[PDB]
There are 6 protein chains.
Amino acid sequence: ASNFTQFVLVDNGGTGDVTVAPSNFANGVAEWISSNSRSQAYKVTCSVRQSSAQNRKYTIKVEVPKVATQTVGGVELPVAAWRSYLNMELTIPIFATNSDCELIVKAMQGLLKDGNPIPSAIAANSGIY
Amino acid sequence: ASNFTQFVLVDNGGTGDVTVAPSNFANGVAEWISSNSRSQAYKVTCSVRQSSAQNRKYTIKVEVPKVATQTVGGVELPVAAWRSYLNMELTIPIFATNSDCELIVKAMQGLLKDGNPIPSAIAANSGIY
Amino acid sequence: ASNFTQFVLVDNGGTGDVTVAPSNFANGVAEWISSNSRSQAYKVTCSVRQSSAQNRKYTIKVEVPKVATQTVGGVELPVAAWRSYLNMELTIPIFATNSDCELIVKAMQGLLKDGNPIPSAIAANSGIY
Amino acid sequence: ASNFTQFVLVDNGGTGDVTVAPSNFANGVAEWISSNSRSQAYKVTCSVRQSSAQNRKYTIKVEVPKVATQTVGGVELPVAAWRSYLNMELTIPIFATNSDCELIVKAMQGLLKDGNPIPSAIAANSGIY
Amino acid sequence: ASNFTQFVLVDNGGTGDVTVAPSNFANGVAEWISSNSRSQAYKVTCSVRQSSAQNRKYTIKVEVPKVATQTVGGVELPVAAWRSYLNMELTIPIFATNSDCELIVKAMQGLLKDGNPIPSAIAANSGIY
Amino acid sequence: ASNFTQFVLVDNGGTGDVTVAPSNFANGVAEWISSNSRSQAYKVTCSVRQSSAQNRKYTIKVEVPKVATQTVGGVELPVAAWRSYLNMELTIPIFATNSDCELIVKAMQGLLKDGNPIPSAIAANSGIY
RNA sequence: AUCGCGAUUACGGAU
RNA sequence: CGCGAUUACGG
RNA sequence: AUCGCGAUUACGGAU
RNA sequence: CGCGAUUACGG
């Protein structure tokens, strides 16, 4: 049994989908990378720790690259023109039951559901208004 | 036209749904709160800023409360036994087109889709394994 | 919901009613004004904020024009001689439920109900006696 | 005549109605409180002052209590869990006619009428949007 | 109603028309940008302020970009060769009627109508003579 | 060409049109005024200069009279209560061709076109909401 | 407050 | 910052 | 005098 | 920390 498996990070129908696969799990930090050039790959890392006596804290990170070709001196390399960085920290008290945690996950999914304020602002280079 | 409207943060069928509604938009920080006692309410805040010459940066925050009743000296008040705090920062270069941003949003939605590694770990008080 | 809508501020039973409509939403401060020059308009603004860790506070301001001997659309100076200013601050502890808040609204409606002391004193250029 | 009379502050249809009565006029501040221990009473105060050469200012305050029984030193005392405070100040120019003042009263009544924006927001622990 | 809607900034007869849409209202500054990377977008901002006891001032800004593709560090980025800036400030007395304001709008529209002096000079990289 | 000619500033469809005609050319600053006393006239001035080595800049100023309750030919004080001031500054990089400039003019026409946000806000004594 | 003040444009300068 | 938090504060 | 300043609310703070 | 980032680094 494992949850350290590959999964679909970006879903575009059943083709053009971005899949990220396990790559490293050193020092309590799980890492997933999409295939092909590491330079143009999507990256996801995750870890958990006892931040304090009563809290556990997750640290999730995602990197979305802008695939491009670099040319210098006639030598072209596969690179990322730039990257978007997502850093999130989730703090959960040790009193949270599995039911409480499921609620916390639904809250995160709802926050980003299509059509809702926040994902709509981001997807349009906008802020709130 | 506005995206500063109320929306469903937690979806439980069509009943028991947690709705969060606009409450304040001071100093570039949009805030949403669920109804009833502010003390037991869900909170969501969001803001955007030009973090540097080439980047814009979103700061999203969510608070999930554990509803409980406090009793002291025979006086009972509606409170939150504790809260989960979600803090996320999304950095996006100014070269990102609307298409690039839509991709960034699909990445975030995919990261948290039911069944995927990360949301499954959280929902089970677990880490990666 | 979306409660930022036009409403009747001064009710004269259909004929001579003063309607006030949304006119600004800068900084989360909602504003409504009558169809007049801003020097002679009825103005209403409302905002909410967490005044402290234990309280939330609504700040409601109203501006009412002096109508007797008024010259519609004219320049009337000094400004202070032709306008009345209402300034309300409602502090509500974060423990107040919707029910508690409904009762608070009723208390305000009762305070200003027709025939009661306060409104009768104001309407007659009087004090309490 | 004398406008210093009792009135019903909170109307719950002649059953559980909070009526408030005259209780003090010391120092030019008219006071009304409900039939309770001074520690659990609803309180209303009003005072008028010639705040300037050409202005008159009414200062009105209402206190809505959340009644409770507290056990202090092993003994039960009637007390208030918390209180909600309404502080309003109305500045009216001395040139205001009686009919000009009636206009101000109607505006305040219309402002808080059931179904209108502001009372709706307050009653729902919400902001205007 | 709500006047914060999208509109066509540059009209090229429904084909290559530059339409601009709401994107931010943080800090009381209404913003509109076109569907482009933030680095190549048309931008329009507007804000109203009570610049004095008896004045209201609208501050409006428009940014027209000259789009281009630039090769930085051997990589292609969507950028703007240069930008044209329009900064306008309109000061209107509070005694201005709605019809007085309509008069101001018509003057501004007449000012820039095709064939009139000013737009003719600007369009021809010329001065008035 | 010679574009320093009389033109219609306020179009009321033939009847009640406000025409503005050349009235001064001192210092290369072109001026146009309506047929009124200078205290009640519509005034337009326009000039161009090389603001810097990289830019040219047009400075356009408009003065519009408050017409409601106006006394034609009378002495109306204070001046600030009876006049609105438009102040436009258009900066254009020296690389802008006539085509680029034509587009810049269209952007200005679109900004003020009837029915769009900005002109509707101004005409209704409002802000953005 | 004003500037036929500047800008890389919600910033800076001068009186 | 896989820094802490009473969560738009603090290191 | 003003504050979308605070409160334990006829008191206190700031400009 | 609505601190910045070349993103498990740094303030």
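In chain F, numbers come from Swiss-Prot; the residues present are 2-130, in order.
Each Cβ is built from the backbone N, Cα and C atoms, and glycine gets one as well.
So that you can see what the record holds, here are the features copied from Swiss-Prot:
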type	residues	note
MUTAGEN	F:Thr46 to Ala	Loss of repression of replicase translation. 80% loss of binding to the operator RNA in vivo
MUTAGEN	F:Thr60 to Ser	Loss of repression of replicase. 20% loss of binding to the operator RNA in vivo
MUTAGEN	F:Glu77 to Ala	No effect on the organization of the T=3 capsid, but with a loss of thermal stability. No effect on infectivity
MUTAGEN	F:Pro79 to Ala	No effect on the organization of the T=3 capsid, but with a loss of thermal stability. Complete loss of infectivity
MUTAGEN	F:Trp83 to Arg	Complete loss of viral assembly
Number of other Cβ atoms within 10 Å of the Cβ of F:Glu77 (mutagenesis position) across all protein chains: 17
Candidates F:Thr46, F:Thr60, F:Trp83, namely the mutagenesis positions, that fall within 10 Å of F:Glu77 (mutagenesis position) by Cα distance: F:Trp83
Cα-nearest neighbour of F:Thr60 (mutagenesis position) within the listed mutagenesis positions, F:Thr46, F:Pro79, F:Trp83: F:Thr46
CB within-chain contacts under 8 A for F:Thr46 (mutagenesis position), separation at least 6: F:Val30, F:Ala31, F:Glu32, F:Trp33, F:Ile61, F:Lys62
Candidates from F:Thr46, F:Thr60, F:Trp83 close to chain C, where mutagenesis positions are judged by Cβ under 8 Å: F:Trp83
Residue among mutagenesis positions F:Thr60, F:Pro79 with least C-beta crowding, 10 angstrom cut-off: F:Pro79
Other CB atoms within 10 A, centred on F:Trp83 (mutagenesis position): 20
Intermolecular Cβ proximity, mutagenesis positions F:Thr46, F:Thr60, F:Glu77 versus chain E, under 8 Å: none
